[PDB]
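> Once you've had a glance at the structure underneath, I'll fire off some questions.
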Amino acid sequence: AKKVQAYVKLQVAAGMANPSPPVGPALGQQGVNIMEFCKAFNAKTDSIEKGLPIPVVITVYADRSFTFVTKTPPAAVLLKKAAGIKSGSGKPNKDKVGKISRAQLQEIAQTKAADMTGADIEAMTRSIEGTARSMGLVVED
Amino acid sequence: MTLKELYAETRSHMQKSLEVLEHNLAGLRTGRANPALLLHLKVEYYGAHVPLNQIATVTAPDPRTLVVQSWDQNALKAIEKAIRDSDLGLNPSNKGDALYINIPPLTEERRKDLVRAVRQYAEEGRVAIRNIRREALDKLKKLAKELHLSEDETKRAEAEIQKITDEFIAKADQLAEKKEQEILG
Amino acid sequence: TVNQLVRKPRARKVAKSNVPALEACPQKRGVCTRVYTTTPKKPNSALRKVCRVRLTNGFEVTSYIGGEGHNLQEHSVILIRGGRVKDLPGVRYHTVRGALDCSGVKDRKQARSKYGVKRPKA
RNA sequence: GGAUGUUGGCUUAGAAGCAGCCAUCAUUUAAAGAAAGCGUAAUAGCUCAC
RNA sequence: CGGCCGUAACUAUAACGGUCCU
RNA sequence: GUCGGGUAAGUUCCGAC
RNA sequence: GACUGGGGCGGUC
RNA sequence: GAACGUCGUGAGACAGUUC
RNA sequence: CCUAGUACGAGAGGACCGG
RNA sequence: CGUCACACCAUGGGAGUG
RNA sequence: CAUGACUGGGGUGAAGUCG
């Protein structure tokens, strides 16, 4: 929506960071300061919400300094917790791993509303449904 | 018999002789110089348990030495602590950017003693196949008299038996020669 | 009689030393062709351990590998000593225990000199 | 101009439109394929459909 | 002045056994 | 023919079976 | 003895 | 010319060997 | 042999083109 | 007791070879 | 004096076949 600048995107757990494989080398290649971010990220993430993986967009500058915006957790993850399942279908639509009431879809749609473009609630729900269909999660209306 | 059954029998017999030859040859002393052997080993790489193949390669330039190149230096260490006492009992050496893992050698003197044995097994196959051609010719002689086959018929039958012979001779030569190169490598 | 003696006196007797690895030596080095487990004579039973040796002087010969615990290979270098063995014919030698590329009895606390042992765990 | 859920789910060391398997909806719209090819270790980036 | 068949420690051979006719 | 010999290499040759 | 895709062998008269 | 094996009562013969 | 022990390659090894 | 199998040990003979 | 296709007898062994 603005001028595109160098920046990495990744989904890190709420209250935890700094391991090399998960993070470190990922943004580390960019010139990011892992230590600062790990502490910085976990700082606000505890308040926003712990226990839920939240994707964040790191924006590094020429100063190799950086900023990041914390958005809402992915639709897939919220659907997984709502479904009460650990993973997706593996073979979506063919085999249903779990289900979600339409009410919950509205809840998730509500949560991600900030990130969603949907003009109305019905709209955002329909978008959430899209994710559910891809993960083998049916919705009971 | 008939000509058709003589051919079928002869070809069967020779094939069976070729199979005894295949058996005598097909043993080899390689059986620990395999590269696929070490891919199952979980390697400690950055405290994670990455499979050996994803972190390293195992090549064999000969089946005497085995060299294991490991992309990362830390991983190479943890590969070394597994090659030895596990169930293999091998002896890796740290030599270069790869582990050299020696497999039992064979002196050149024993290599002579081995190549002659191959040729002896080769000769057991060939002698059997030629003796079957000989026997087939003998059977054809009886058959010719018995079924009152003409001379020309018998010569056509001889050519057919001979053609079958030369195929099994050819197959024998190929088997021996290939095994010879394996032994010499 | 003196006369019969003056002509053809009293002949000696070339002492036949039952030992191919002669050379008048206390022992001889070998190479070990293989490791057998041949059976004894008629009076005794139980399979003993032996092994053909390619003595330094070429003279091949099987030596006994006494001790309650063998540990030789088909290429290991041992040292022949002597002293034949009854139950085992043709086997008129024994491999030195605790010498060359051989080993030596384990956990043995009696008759340490013989076999392979030198002052136990104290 | 080619957006958002979304790096779709699975798989995988990684698989983010573009190794592979399944699905291929919904939202914003003037338009915008869970994407046509190149490309990256994977992203990125470039070009295409419209 | 003979055949056919089975057979011992890695095979291969078979001292051995069988069997048909001289 | 097979093995050995001579030869850098020997359908001939020499020694065997 | 002949016939015979020379003759012969084979086969047929 | 001669010989062996073999094919033929045989003269001889062989997509065999031998001097 | 020079190019060039270079390109390529983990090493091992080892060109193109042209002379 | 002597063949005849095997497996080792030493040894005579040998086209000849060094 | 060393060695050689093959070959003869000798010696052990574990004791097999045959008497």
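Heads up, chain C uses Swiss-Prot numbers, so what you see runs 3-124.
Technique stated in the header: electron microscopy, 11.1 Å.
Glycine residues also receive a Cβ, built from the backbone N, Cα and C atoms like all the rest.
Per Swiss-Prot, the features are:
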- C:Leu57 to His: Protein is not incorporated into ribosomes (MUTAGEN)
- C:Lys88 to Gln: Confers low-level resistance to streptomycin and a 15% decrease in the translational elongation rate (MUTAGEN)
- C:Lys43 to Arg: Confers streptomycin resistance but not hyperaccurate translation (VARIANT)
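Walk me through where these features lie, including what they touch and how far apart they are.
According to DSSP, C:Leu57 (mutagenesis position) sits in a coil region rather than a helix or strand. Around the Cβ of C:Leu57 (mutagenesis position), the same chain contributes C:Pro22, C:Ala23, C:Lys30, C:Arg31, C:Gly32, C:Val63, C:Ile82, each under 8 angstroms and 6 or more positions distant in sequence.
Annotation note: C:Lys88 (mutagenesis position) sits in a coil segment as assigned by DSSP.
According to DSSP, C:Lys43 (variant position) sits in a coil region rather than a helix or strand.
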> Whole-number Å only: compute the distance from the Cα of C:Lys43 (variant position) to the Cα of C:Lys88 (mutagenesis position).
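The separation of the Cα atoms works out to 8 Å.
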> Counting only residues 6+ away in sequence within the same chain, which have a CB under 8 Å from the CB of C:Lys88 (mutagenesis position)?
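Non-local contacts for C:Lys88 (mutagenesis position): C:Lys43.
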